[PDB]
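**Student:** I'd like to ask you about the structure that follows.
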Amino acid sequence: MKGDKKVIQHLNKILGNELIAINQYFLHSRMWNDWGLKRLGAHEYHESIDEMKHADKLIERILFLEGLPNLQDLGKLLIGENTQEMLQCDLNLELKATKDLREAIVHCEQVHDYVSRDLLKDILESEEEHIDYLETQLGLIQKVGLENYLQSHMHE
Amino acid sequence: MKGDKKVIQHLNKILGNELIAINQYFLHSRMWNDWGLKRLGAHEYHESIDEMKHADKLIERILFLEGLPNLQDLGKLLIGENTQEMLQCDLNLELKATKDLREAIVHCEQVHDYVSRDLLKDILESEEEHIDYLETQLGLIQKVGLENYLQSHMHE
Amino acid sequence: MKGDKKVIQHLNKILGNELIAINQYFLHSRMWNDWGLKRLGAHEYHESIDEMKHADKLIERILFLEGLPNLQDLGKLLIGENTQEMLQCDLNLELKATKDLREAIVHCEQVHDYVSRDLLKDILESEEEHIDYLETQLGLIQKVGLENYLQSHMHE
Amino acid sequence: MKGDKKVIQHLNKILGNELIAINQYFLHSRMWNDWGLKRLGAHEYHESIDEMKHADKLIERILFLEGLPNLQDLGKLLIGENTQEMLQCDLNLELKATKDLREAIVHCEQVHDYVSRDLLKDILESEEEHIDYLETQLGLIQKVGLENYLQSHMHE
Amino acid sequence: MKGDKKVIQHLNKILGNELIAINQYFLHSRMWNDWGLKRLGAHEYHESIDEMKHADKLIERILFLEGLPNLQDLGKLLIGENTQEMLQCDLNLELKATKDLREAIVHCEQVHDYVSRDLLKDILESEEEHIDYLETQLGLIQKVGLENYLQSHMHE
Amino acid sequence: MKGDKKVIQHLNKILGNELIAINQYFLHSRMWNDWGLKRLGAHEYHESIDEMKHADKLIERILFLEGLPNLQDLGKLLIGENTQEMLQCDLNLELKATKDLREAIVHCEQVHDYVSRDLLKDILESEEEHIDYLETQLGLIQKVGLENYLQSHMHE
Amino acid sequence: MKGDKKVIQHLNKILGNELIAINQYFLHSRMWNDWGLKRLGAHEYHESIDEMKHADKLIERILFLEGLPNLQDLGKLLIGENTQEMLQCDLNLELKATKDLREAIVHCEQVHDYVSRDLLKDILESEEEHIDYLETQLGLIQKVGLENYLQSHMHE
Ligand code: HEM
Ligand code: HEM
Ligand code: HEM
Ligand code: HEM
Ligand SMILES: O=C1NC(=O)c2c(NCCCc3cccc(O)c3)cccc21
Ligand SMILES: O=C1NC(=O)c2c(NCCCc3cccc(O)c3)cccc21
Ligand SMILES: O=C1NC(=O)c2c(NCCCc3cccc(O)c3)cccc21
Ligand SMILES: O=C1NC(=O)c2c(NCCCc3cccc(O)c3)cccc21
Ligand SMILES: O=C1NC(=O)c2c(NCCCc3cccc(O)c3)cccc21
Ligand SMILES: O=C1NC(=O)c2c(NCCCc3cccc(O)c3)cccc21
Ligand SMILES: O=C1NC(=O)c2c(NCCCc3cccc(O)c3)cccc21
Ligand SMILES: [Fe+2]
Ligand SMILES: [Fe+2]
């Protein structure tokens, strides 16, 4: 079904953000596992899988709309050097992602692609849940102290 | 069954206290959940539910006694800005509540409304259990330190 | 996540409406039970519980958006003196509630808070189902007569 | 298998009757549900489904006989404005339906299409069962009064 | 264990009231069953059984306190001749019973027979539940009309 | 609940499209079954049933909004004479259907009927899934050839 | 455990190849699904997942050896425009991948990193299995003809 060209451009932009997130979260997960912080490693793994599932749905939608899904261009990964930095890098990425999702929803609404809007709204709900998690973790570091925070994320 | 008018006023005063506590504990619960202190959030949620159940029983008793349950007047919520203050705010509310329960029981006994007394005694037992919980939490903060106390209440 | 100030004001207005409804429906439920109209009492209890669940979600969303949920201000309860009046009172409240929900959805759409809009849309679906129930009950009173209508609501 | 042309014309006439009945009964069912008369709504829904099943068998038989099933021409729906009228509209439609079924059976017998006759006889048995139901409901309205009759059809 | 003489006199007075209630409720139950009002008959049978259980506990307590339980001196049964009167007769009996229970509890408290008091308080709770049932039934007769009220009590 | 007059006109237009699709898909299903192409017949049957379910929800919404659902006017069925034509007829119908759904959603949004919008969005998601199916079938005929395509749809 | 610098460079080269394959196979999978060739889509999805698992093991090994896994550089995806081209693109990629794996194994052997060798040998076994699959499909296209080959991959 031939989609709106600018809708497809927006969907590819969202896909591009998800592809960054997949790799950033996967690498952060495996870093945390290597450091013995396996509760963080497992949670971050599940965040990476969630982004993979969003990317799949975007690819499927773009193809249905007779566009070409762009899996070739990978933007800049934001990789931290310690737990605090890694959490903040994920939050920085998520804030960019939600800004782009909102702009894409505006355009879908304008051209009456209500099904693409609904898909993006569902992804946005997942991204806001991730922001909630990240903001909460950063706040817990301040409340319990970094050493306690890391202690609490050693074991699954 | 026509109840004593002052018993009904006492029951409405206790109901008023329960209505404050429902909202205070529900808000404290959801604050703690938002902050990632999910064990505190869950415990405080169950405290809010318990006050809802007491309020139900008071409403039912007032109607049986042919009075009008007052759910319109809501007194001042005591909302803290951090965990220590929230616990003290709950304790301050509970101490007011048990004072008022004791005065209501005295009156029920004087007019021979022994069934209303039995209801209020059961509620008083619940409120003294809550006081026990709160005093214990405040004491634990002193024994283990605030950072450890909060750490222990991150995960359910 | 820092939410829009006016969105938070709208969510607090909806929450205020839900808090009125919780208490109005709970009292109506317990009045109907006291009168032996237990099918109405049970249905109205479930309506109160559903409003409690909506209030919970509103509180959680307001806190995520870094606002202060207002559980202190309680508006006017519309309490009837007989079944016909109680049902009409509930309907009057629901019609105010849906007006406020629609105005809140408009504003969420305009600041691109699509997740808050989705929550409010879900609440609006619930409130329109309640309107359907209420209009249907008032119509049945006319079709079967008041005595029969009440008879049919004695037994669960 | 090449069927008799007039048999196929009769089958298309019966199919036309069933298509009116599907839509009339479905609308009556949803009107009754909207009004809170759920037992009537459910029973009328099942009547609509039964007509759908008859239409299916007629379509299948017409195609086997190498005719074209007419799903395009929809005759006049008899929609009532209250329960009494709705039941009588259903009964008026059924009495026309059974007259047409008998005339079709006569013709099938004359040209030795005994399998089409058997199908039409089975449909006729179903339509006479519906007539029994309708006559019985109209009689009950007289015996128990309209308000009681409607009361008895509020709840499933 | 040697009981207070006046406590034992009070317990025998309460026992006498229960013995009246056993017979009154049992006869009302069987009258309602004979009339085809089986839901009333069954409910009233269970009321009679409850009074039998209270009488048992009073007899046991009196014997423990080394008194003689008086099962000989049966007071006046309040027997109605139609449903509304039978319910009112039960209510009149229950109101006398609860007045006597309160006076007995006062005396138990004065002489420190706290276990006798607790037994009487439990009986008082049961009798107030019966009062609630009775007042509710009388109110339902007013709200739904006598003919509907009786209709609703034909079947279990 | 008094709905917007023009919303109700749009819902009746969508309902009219669904009524065409029910009959067109049901007839195509039974044609394919008669020809021995039972996998197509079954799939097309389920498409017809899905349109029946959408029509039901539209009728229910129209009645709730105090409109009259139009089941009387039946537009033009697009009936093919072979598999390729039947699939393209279904696709032509679905493309008209989605255009009308988008126009209806625009209007519902403009008059703040967000619940009707949500219903129509869900229907649009179902219709876009049907368009995906149809486009895919037409493409498969080109890729595997008509003879193989039909072979693959003989057995359920 | 400090690894050999050149071993880590080889592991990152193999990782780089796996990252290309993940995306290439995922896109080919979703292209085939969009075209209705669901058995090819499913198989190609499982090939993508298998490459994801290999990449995970490489990332984990590189981190254990105190290197930095390179998830940032993504090489050229080889995307076909039809089934034959897509299969050949996958085969071309696999043949480059196995050449790189053999060179990496040579070096691991030379510096006595026998555990890294064993990991790469297991990956090489998987990639040769994929080559077997791909060569076999290309051969089947020649033996059964493209139309039959595609027909056989419509249904899972
Ligand atoms: C650095 C790149 C990637 C890595 C390391 C990776 C890793 C993984 C792993 C380890 C799994 C779990 C497999 C299992 O044990 O069953 C998985 C699942 C999955 N991956 Fe990836 N993946 C990557 C990229 C992608 C991409 C780009 C996509 C899609 C565009 C994707 C889509 C999926 C899907 C759909 C699943 C299945 C999730 C589920 O339903 O459980 N992955 N991935
Ligand atoms: C008059 C004030 C209230 C009364 C009398 C009341 C009463 C009740 C009762 C009796 C229950 C069922 C408890 C059980 O047996 O499990 C309940 C559940 C609940 N209440 Fe309330 N409540 C009140 C106010 C509130 C408020 C203000 C909130 C939130 C803002 C709230 C949130 C809840 C929730 C979330 C549940 C559990 C619902 C479920 O998932 O089943 N309630 N309430
Ligand atoms: C001193 C007076 C009475 C006492 C203390 C007494 C006590 C009891 C007790 C303790 C039970 C067992 C209840 C249970 O645990 O389920 C019982 C059952 C019963 N009583 Fe009485 N009762 C008395 C008089 C009567 C009278 C006057 C009648 C009838 C006219 C009666 C009819 C029954 C019946 C029908 C049962 C159920 C028996 C069965 O089917 O198991 N009772 N009674
Ligand atoms: C106003 C038009 C119609 C409406 C609203 C409608 C509605 C429905 C609904 C709601 C169902 C049940 C679906 C489910 O939950 O599984 C159904 C079933 C069915 N319909 Fe219709 N329908 C319509 C017209 C037709 C027509 C014209 C035919 C055939 C000529 C038909 C044939 C069937 C059949 C065979 C079933 C399955 C019944 C069974 O075996 O349980 N329908 N319909
Ligand atoms: O990252 C990438 N996404 C892409 O589509 C892509 C390439 N595609 C070449 C056209 C293939 C084709 C044909 C017909 C229907 C289709 O859907 C696709 C090539 C390189 C990279 C990418
Ligand atoms: O918080 C509140 N509690 C209440 O009762 C109430 C109001 N009551 C007005 C009607 C009371 C009535 C009259 C006649 C028969 C009855 O059964 C009851 C009104 C506002 C607020 C409240
Ligand atoms: O109904 C009510 N809702 C409220 O929030 C409230 C009150 N809030 C006091 C400050 C809460 C605070 C402070 C700092 C950081 C936080 O995260 C939260 C006070 C009274 C009543 C209410
Ligand atoms: O296709 C059709 N849809 C319809 O509603 C309809 C007809 N309606 C007659 C009045 C229904 C009525 C009256 C009063 C209160 C109500 O609630 C409903 C008549 C013919 C065809 C249709
Ligand atoms: O209704 C009546 N209740 C009675 O107790 C009673 C009678 N009691 C005679 C003495 C029984 C007794 C009790 C305890 C220890 C003993 O050694 C003996 C005689 C007639 C009627 C009654
Ligand atoms: O079989 C029987 N044994 C009896 O005592 C009895 C009757 N007594 C009537 C007394 C005064 C009265 C009158 C009306 C209701 C009452 O509750 C009381 C009367 C009839 C049968 C019996
Ligand atoms: O309501 C309707 N019923 C119908 O058959 C129909 C139409 N038929 C078009 C030709 C079907 C065809 C052609 C060749 C071989 C076949 O086996 C079948 C057209 C419009 C409406 C209807
Ligand atoms: Fe009746
Ligand atoms: Fe073949």
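Start at 1 and count along the chain as shown; that gives each residue its number.
Every residue gets a Cβ built from N, Cα and C, even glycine.
Among the features that Swiss-Prot reports, Fe(2+) Fe1 binding site is placed at A:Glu18, A:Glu51, A:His54, A:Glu127, with the record citing experimental evidence. Annotated Fe(2+) Fe2 binding site per Swiss-Prot: A:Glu51, A:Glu94, A:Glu127, A:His130, in sequence order, evidence recorded as experimental evidence. The annotation heme b binding site is assigned in Swiss-Prot to A:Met52 on the grounds of experimental evidence. The K(+) binding site annotation in Swiss-Prot covers A:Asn148, A:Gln151 and rests on experimental evidence. Among the sequence features in Swiss-Prot, the mutagenesis site A:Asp34 to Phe is noted as follows: About 30% active in Fe(2+) oxidation and storage, diiron-binding site does not coordinate fully, decreased overall flexibility of the BFR, partially occludes B-pores, see Fe ion inside the B-pore. Quoted from Swiss-Prot, the note on the mutagenesis of A:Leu68 to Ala is: Assembles into normal BFR with wild-type ability to oxidize Fe(2+) and store Fe(3+), 5.2-fold decrease in rate of iron release from BRF, greatly reduced affinity for Bfd. A mutagenesis experiment is reported in Swiss-Prot for this position, A:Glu81 to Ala, and the note states: Assembles into normal BFR with wild-type ability to oxidize Fe(2+) and store Fe(3+), 3.2-fold decrease in rate of iron release from BRF, greatly reduced affinity for Bfd. Per Swiss-Prot, mutagenesis A:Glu85 to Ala is noted as: Assembles into normal BFR with wild-type ability to oxidize Fe(2+) and store Fe(3+), 5.5-fold decrease in rate of iron release from BRF, greatly reduced affinity for Bfd. Among the mutagenesis entries in Swiss-Prot is A:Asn148 to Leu, noted as: About 70% active in Fe(2+) oxidation and storage, diiron-binding site does not coordinate fully, decreased overall flexibility of the BFR, loss of 1 ligand to K(+), reveals more Fe cations bound inside the BFR cavity. Per Swiss-Prot, mutagenesis A:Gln151 to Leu is noted as: About 70% active in Fe(2+) oxidation and storage, diiron-binding site does not coordinate fully, loss of bound K(+).
For each feature listed, report its degree of burial, its nearest neighbours and the pertinent distances within the displayed model.
**Tutor:** A:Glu51 (Fe(2+) Fe1 binding site) counts 25 other C-beta atoms within 10 Å of its own C-beta, drawing on all protein chains shown. According to DSSP, A:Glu51 (Fe(2+) Fe1 binding site) is assigned to a helical segment.
A:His130 (Fe(2+) Fe2 binding site) falls within a helix when secondary structure is assigned with DSSP.
All protein chains included, A:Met52 (heme b binding site) registers 19 other Cβ atoms within 10 Å of its own Cβ.
A:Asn148 (mutagenesis position) carries a helical DSSP state (H, G or I). A sphere of 10 angstroms centred on the C-beta of A:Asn148 (mutagenesis position) encloses 19 other C-beta atoms.
Around the Cβ of A:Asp34 (mutagenesis position), 16 further Cβ atoms fall within 10 Å across all displayed protein chains.
When Cβ atoms from all protein chains are considered, those within 10 Å of A:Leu68 (mutagenesis position) total 13, not counting its own.
Within the same chain, no residue at least 6 positions away in sequence has its Cβ under 8 Å from that of A:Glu81 (mutagenesis position).
Sequence-distant neighbours of A:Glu85 (mutagenesis position) (same chain, six or more apart, CB under 8 Å from its CB) are absent.
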**Student:** Between the Cα atoms of A:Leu68 (mutagenesis position) and A:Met52 (heme b binding site), what distance do you get, rounded to the nearest Å?
**Tutor:** 18
**Student:** Do the recorded positions A:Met52, A:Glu94, A:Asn148 include any whose Cβ comes within less than 8 Å of a Cβ in chain B, and which?
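**Tutor:** Going by the Cβ criterion (under 8 Å to chain B), the qualifying recorded positions are A:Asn148.
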**Student:** In the same chain, outside A:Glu18, A:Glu51, A:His54, A:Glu127, whose C-beta lies within 8 angstroms of the Cβ mean position for the Fe(2+) Fe1 site?
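**Tutor:** Surrounding the site, in chain order, are A:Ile14, A:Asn17, A:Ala21, A:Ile22, A:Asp50, A:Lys53, A:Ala55, A:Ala97, A:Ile123, A:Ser126.
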**Student:** Determine, to the nearest whole angstrom, how far the Cα atom of A:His130 (Fe(2+) Fe2 binding site) is from the Cα atom of A:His54 (Fe(2+) Fe1 binding site).
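**Tutor:** If we compare the Cα positions of A:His130 (Fe(2+) Fe2 binding site) and A:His54 (Fe(2+) Fe1 binding site), the gap is 13 Å.
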**Student:** For the Fe(2+) Fe2 site given as A:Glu51, A:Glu94, A:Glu127, A:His130, which other residues of the same chain have their Cβ within 8 Å of the site's Cβ centre?
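**Tutor:** Here the nearby residues are A:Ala21, A:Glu47, A:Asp50, A:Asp90, A:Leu93, A:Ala97, A:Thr98, A:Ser126, A:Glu129, A:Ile131.
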**Student:** Quick one: of the recorded positions A:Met52, A:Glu81, A:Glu94, A:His130, flag those whose CB is under 6 Å from ligand 1, and say none if nothing qualifies.
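**Tutor:** The recorded positions passing the 6 Å Cβ test are A:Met52.
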**Student:** Within 10 Å of the Cβ of A:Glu94 (Fe(2+) Fe2 binding site), how many other Cβ atoms are there?
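**Tutor:** That number is 23.
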**Student:** Got a sec? Which of these binding-site residues, A:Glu18, A:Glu127, has the most Cβ atoms within 10 Å?
**Tutor:** A:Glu127
**Student:** At the Cα level, what's the spacing in Å between A:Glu94 (Fe(2+) Fe2 binding site) and A:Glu51 (Fe(2+) Fe1 binding site), rounded?
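**Tutor:** Cα of A:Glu94 (Fe(2+) Fe2 binding site) to Cα of A:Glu51 (Fe(2+) Fe1 binding site) measures 11 Å after rounding.
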**Student:** What whole-number Å value do you get for the CA-CA distance of A:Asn148 (mutagenesis position) and A:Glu127 (Fe(2+) Fe1 binding site)?
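**Tutor:** That separation, Cα to Cα, works out to 27 Å.
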